[PDB]
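A.B. asks: Sharing a structure with you now.
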4 protein chains.
Amino acid sequence: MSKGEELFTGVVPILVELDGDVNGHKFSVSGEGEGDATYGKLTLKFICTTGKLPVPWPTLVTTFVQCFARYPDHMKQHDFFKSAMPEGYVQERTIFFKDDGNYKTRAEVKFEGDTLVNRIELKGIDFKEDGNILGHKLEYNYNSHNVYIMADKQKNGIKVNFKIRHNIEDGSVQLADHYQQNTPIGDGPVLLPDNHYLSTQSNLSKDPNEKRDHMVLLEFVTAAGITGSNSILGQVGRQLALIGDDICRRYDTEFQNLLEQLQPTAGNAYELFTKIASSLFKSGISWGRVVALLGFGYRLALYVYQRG
Amino acid sequence: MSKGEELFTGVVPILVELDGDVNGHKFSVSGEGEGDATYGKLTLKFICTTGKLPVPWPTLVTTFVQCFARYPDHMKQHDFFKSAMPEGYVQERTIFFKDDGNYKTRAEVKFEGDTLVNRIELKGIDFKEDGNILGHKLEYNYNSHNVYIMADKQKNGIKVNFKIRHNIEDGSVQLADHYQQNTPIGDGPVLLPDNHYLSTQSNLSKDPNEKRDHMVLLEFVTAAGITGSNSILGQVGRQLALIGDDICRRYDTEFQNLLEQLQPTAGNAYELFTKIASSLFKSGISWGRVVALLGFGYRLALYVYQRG
Amino acid sequence: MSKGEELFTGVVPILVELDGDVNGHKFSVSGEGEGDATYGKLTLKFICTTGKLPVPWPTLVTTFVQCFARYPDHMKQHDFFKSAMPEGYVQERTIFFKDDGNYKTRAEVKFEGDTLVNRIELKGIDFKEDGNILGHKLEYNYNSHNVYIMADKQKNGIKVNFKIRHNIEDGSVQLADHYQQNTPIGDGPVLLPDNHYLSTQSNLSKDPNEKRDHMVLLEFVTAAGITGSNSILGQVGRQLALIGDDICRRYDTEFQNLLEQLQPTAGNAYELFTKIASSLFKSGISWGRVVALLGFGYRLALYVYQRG
Amino acid sequence: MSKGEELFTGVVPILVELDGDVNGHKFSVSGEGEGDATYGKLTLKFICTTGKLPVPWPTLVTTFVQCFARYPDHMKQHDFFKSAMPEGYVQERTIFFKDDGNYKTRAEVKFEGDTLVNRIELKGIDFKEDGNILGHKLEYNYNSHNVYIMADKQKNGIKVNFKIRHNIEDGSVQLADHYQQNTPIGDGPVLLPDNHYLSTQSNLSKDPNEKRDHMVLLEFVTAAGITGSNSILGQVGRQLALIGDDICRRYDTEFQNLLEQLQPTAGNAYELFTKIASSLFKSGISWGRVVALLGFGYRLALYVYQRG
């Protein structure tokens, strides 16, 4: 359970910015939205500030914050992203479009204010004029994918792998082989995970109003590929839990038999209890007794408080 | 109902022996019979193995096994006698006759395998010849009496008060002021009482056949002094102690199972603690969990303080 | 708050017995009933076992257990009667009928079993043949009266005074000047009161069925004549009480503002609380904080437990 | 909002003095200006009272009053700076330049009646002449930065981490790795924080008129790092601490009033206690009583342990 975990508890705002060059066409882009790591939901609008954009959008969807993925509790000691926070992390990539060129990305994903920021620097090269890319042949959508995460301790960081599928107007498909590295800027302790992955599912819409080359992006991102946890710590929660999910229902209706048979009111309550007390303990002591006793008091209090 | 109680369901036999000294005349007496605590009944013959008994019989009736009282059903937890068994108890008293002397008695009421026994050491001092005692002036009866008991938790024992009236040939009466104390010798979970009392009624006969100086003796003896309030509560007070060792048993054996997993240090104890905690509750709450939880901080505080 | 107090908590059964002689006419009487000191109520039937009774009944109503009077809490350290218990007390009287003879009474009012007993011995003398008494001139009823109690330490007991009014068939009235003494049989500690009194009110009925000279008696008996108590101990209960009868209503609707604004459920409860905890205490500590905290938890628990 | 906080509602003046040694060249510098924490604003001129300043100005910008940050409204309880005032605090740090030397600094930020002051003692050691520092190679800017704070409760102080980037004429960059610690000197109820951070943005100008080696310096500085969860709880966490000293005050002065009535002994303490208790509750119960009650067992445990 990381400290940096604790930022993303609610919604968190987000700004993103990028300076691109691909085969010399330069450009820049800026975007805004919110993300809720708790529901593993993320919402964003992007606009190109050099006006028209030389590449089709989805190419960048990746490039454009895995801090916002939902890790459930058994897995929460594997959330690297949030641990590196607030000081953040550097995310470098190399994205190989198959049969075409490539992207190099470097980015700092860090907190500035109560805001989170992705500052990205991009260089594409060797693409082809009629390539899928420069021919704006890619459809406007995104498939789901899996992002495979494995710890790299030589770097006090992680390595990440996957491949991206951009459907084509044809019915053909284009592959983007994603190779990635995330290295904390902070010198603090981070969380290094066991191998696991993330399940991104995605949708690309547009803003009816907005007139500029833009993209509106939604991502759901959920963490998985582990079941036991640090197994017997969080598995303490199997038996301490049904110890109680049975203990409650064991005795609580002869408990109520005693309250329907002692009909206590606030006047007598104290005396009632205290008498049961010293007298019950004159028997002997263990905790085995000591518990039961106040089990009665919570259940007692409830009978008085409700009755009145 | 301590085991050592569940012994008296039916009849049980008895022997008694005593060695007196009173104003220098010594003697001994021994006797035999049975008693049934189920009905609070007792039966004995006493024959003086020194032949002539220098003191009137009724004086000794007291000295001469209170385990044999009927403890009624609601009171079963105030029987100190049926608890010290089978290991038994040492009963000693001091007896002040009005305008006359005293007896100090020491004795052990202990159990032997089947038969229950009283060996008694009595020390008389300072009586008057035309006095009631040495004159065999008190008549051959016994009255009813009440016997008042209070826990002395300081001794893991008990303390007792009563005072007895020996009618006299005079038509007068004589007092014997009795102060008594019991110190259970078996070291066990003896039962220590709330304040209460017992009521003797009694009779002295003789056997036509037997020619030795003797006495044949019967007692009905019953416990009381708990009326409705104290009953209906203090019954809740044991009925809770019952579920209190149902619990005590069933669980603290999956406990060591995990303490033997960590290896507490008193150092890391403070954290390891707050941690197994929050994860377990993330489930949900009622007390059924809450009890279970610190039954462990107790079986843990005992495993760090004992190992080390 | 006496130990012997604790017998009378519920209803307690009662037997009464008497051996009379007045001007030589001898008689005896026996009776049964219950009494509840808690409501200060007492109920009894009496029958004459020598058949017809030489005196009119009400003469005895007094003679025939002040243990059964209700002392309220401020006065409860003045209940002498119940303190002397279980060993009980001896009640002697002398009752002077004015212009007529007198009664002497001695009685032992003590516990035998779970039963309370009044054993009474009576001697009347010097009455007149046509006196109100032997002429059975007294009406059948009882007025209310006051019984004035003053402590007598020379006797580790009390002295008691009052005067009794037996209306007459005439419209005339007959006076019975009551002088009384109550001395514990027990050697224990008793409660010695400040001067105070008891307020008896009484009714004399008959049993339609029962054919023997009898009387059926009801007495309500309540204690009074004191207001402060041991004043500043039980007066602690003025300010510790409105400290709370205001404290409750001070903050409990912004408390509820926080629960209607935290909408807690059993899942999150623990986490919720614990966070408020260390963070609230990082401020500083006193108890002044420490209280408030769990004031929230009782009020929290109630919001979860009820909701669900 | 500690008093020592309620000081900064408006503008406040400032003086600064420093005495450096770096690779044996020493110097001193002193400066003047104002700052307003209400808007998180700060303004200063620095003039080198040794004339020529041997190190580039930006190096010192850091060393050169964090009380002047805007702590936003929800965060008011994490301001360690505005708490140590007026008595002030000692801030010392150590600064590691990459591939170059260090500065150790000691200083006291203390308040004098109206003006706030920094006297600084700086110790430089081991730098390189063609190095960035001694070569006045770093350009005349400053970047934005984030500053990360954690409570060190062990010092009743705090500990701090950040790292700063001085752009260089090269186009390169140089790091200055800052580690800092504050030990409040006034011994008081200082406020110790949850983990959080602050964000500087800054500018370096010069004055045309002034001919001494100088620097004119402005900082916007704001606190953040608490998002919704931790806010909405930890606001409950102070808002409870508020009612927690409403309470703390109002009452523990009728307390001594009664401890001064009894004369506890540690001996009779155990009973006197259980007793004032039951009588008070006989009234009725809710917690409003319960709190009040043991606020006393604490102000009592302190009156028996202190008197004796």
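Heads up, residue numbers simply count up from 1 along the chain you see.
Header entry for method reads X-ray crystallography, 2.8 Å.
Backbone N, Cα and C atoms are what each Cβ position is placed from, and that goes for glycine too.
Okay, these came from Swiss-Prot:
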- B:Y142 to C (Swiss-Prot position 145): In mut1.9; shifts fluorescence lifetime from 3.03 to 2.74 ns (MUTAGEN)
- B:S144 to P (Swiss-Prot position 147): Increases fluorescence at warmer temperatures such as 37 degrees Celsius (MUTAGEN)
- B:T200 to H, W or F (Swiss-Prot position 203): Results in significantly red-shifted excitation and emission maxima (MUTAGEN)
- B:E219 to G (Swiss-Prot position 222): Suppresses the 399 nm excitation peak, leaving only the longer wavelength peak at 475 nm (MUTAGEN)
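For the listed features, I'd like the structural context: burial, neighbours, distances.
C.D. replies: The Cβ of B:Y142 (mutagenesis position) lies under 8 Å from the Cβ of B:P58, B:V61, B:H166, B:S202, B:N203, B:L204, each on the same chain and at least six residues away in sequence.
For the recorded site, B:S144 (mutagenesis position), the DSSP three-state label reads coil.
Following the DSSP three-state reduction, the secondary structure of B:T200 (mutagenesis position) is strand.
Under the three-state DSSP scheme, B:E219 (mutagenesis position) falls in the strand class. Counting only same-chain residues at least 6 apart in sequence, those with a Cβ under 8 Å from the Cβ of B:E219 (mutagenesis position) are B:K41, B:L42, B:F68, B:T200, B:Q201, B:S202.
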A.B. asks: If you count, for each of the mutagenesis positions B:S144, B:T200, the other Cβ atoms lying within 10 Å of its Cβ, which residue has the minimum?
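C.D. replies: Counting other Cβ atoms within 10 Å of each of the mutagenesis positions B:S144, B:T200, the minimum falls on B:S144.
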A.B. asks: What subset of the mutagenesis positions B:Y142, B:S144, B:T200, B:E219 has a Cβ positioned less than 8 Å from a Cβ of chain C?
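C.D. replies: In terms of proximity to chain C, the mutagenesis positions that count are B:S144, given in sequence order.
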